[PDB]
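For reference, the structure is listed below as structure tokens.
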Amino acid sequence: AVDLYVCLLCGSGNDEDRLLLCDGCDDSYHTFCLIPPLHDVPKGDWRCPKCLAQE
Ligand SMILES: [Zn+2]
Ligand SMILES: [Zn+2]
């Protein structure tokens, strides 16, 4: 894992450019490999559903 952040769903490393970090919980995923969003990163910090339940 040369890249400081990798996608747990894939962990390619190149996709790190669009890898989104979850502030609600330590979870990283690509905008096109987990959430509807795609090449364009969504505004605000996206959080996986489990974190939403905490709030
Ligand atoms: Zn991914
Ligand atoms: Zn999360």
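By Swiss-Prot numbering, chain A shows 306-360, in order.
Method of determination (from the header): solution NMR.
Backbone N, Cα and C define each Cβ position, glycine as well.
In three-state terms derived from DSSP, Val311 (mutagenesis position) belongs to neither a helical nor a strand segment and is classed as coil. Its Cβ taken as reference, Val311 (mutagenesis position) is surrounded by 16 other Cβ atoms within 10 Å in the chains shown. One mutagenesis experiment named in Swiss-Prot is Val311 to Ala, and its note says No effect on interaction with histone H3.
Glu321 to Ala appears in Swiss-Prot as a mutagenesis experiment; the accompanying note says: Decreases interaction with histone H3. Within 10 Å of the Cβ of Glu321 (mutagenesis position) there are 16 other Cβ atoms, across all protein chains.
Within 10 Å of the C-beta of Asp328 (mutagenesis position) there are 12 other C-beta atoms, taking all protein chains into account. The secondary structure of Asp328 (mutagenesis position), as reduced to three states from DSSP, is coil rather than helix or strand. According to Swiss-Prot, the experimentally introduced change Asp328 to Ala is described as follows: Almost abolishes interaction with histone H3. Decreases by 44% demethylase activity and repression of tumor suppressor genes expression; when associated with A-325.
In Swiss-Prot, a published mutagenesis experiment is listed as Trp351 to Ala, annotated Abolishes interaction with histone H3. Decreases by 28% demethylase activity and repression of tumor suppressor genes expression. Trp351 (mutagenesis position): 20 other CB atoms within 10 A of its CB, across all protein chains. DSSP assigns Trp351 (mutagenesis position) to coil in the three-state reduction, outside any helix or strand.
Of all the mutagenesis positions given, namely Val311, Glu321, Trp351, those whose Cα is no farther than the 10 Å limit from the Cα of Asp328 (mutagenesis position) are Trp351. Contact annotation for mutagenesis positions (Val311, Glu321, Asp328) versus ligand 1: none, no CB falling under 6 Å from a ligand atom. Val311 (mutagenesis position) sits 6 Å from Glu321 (mutagenesis position), taking the C-alpha atoms as the reference points.
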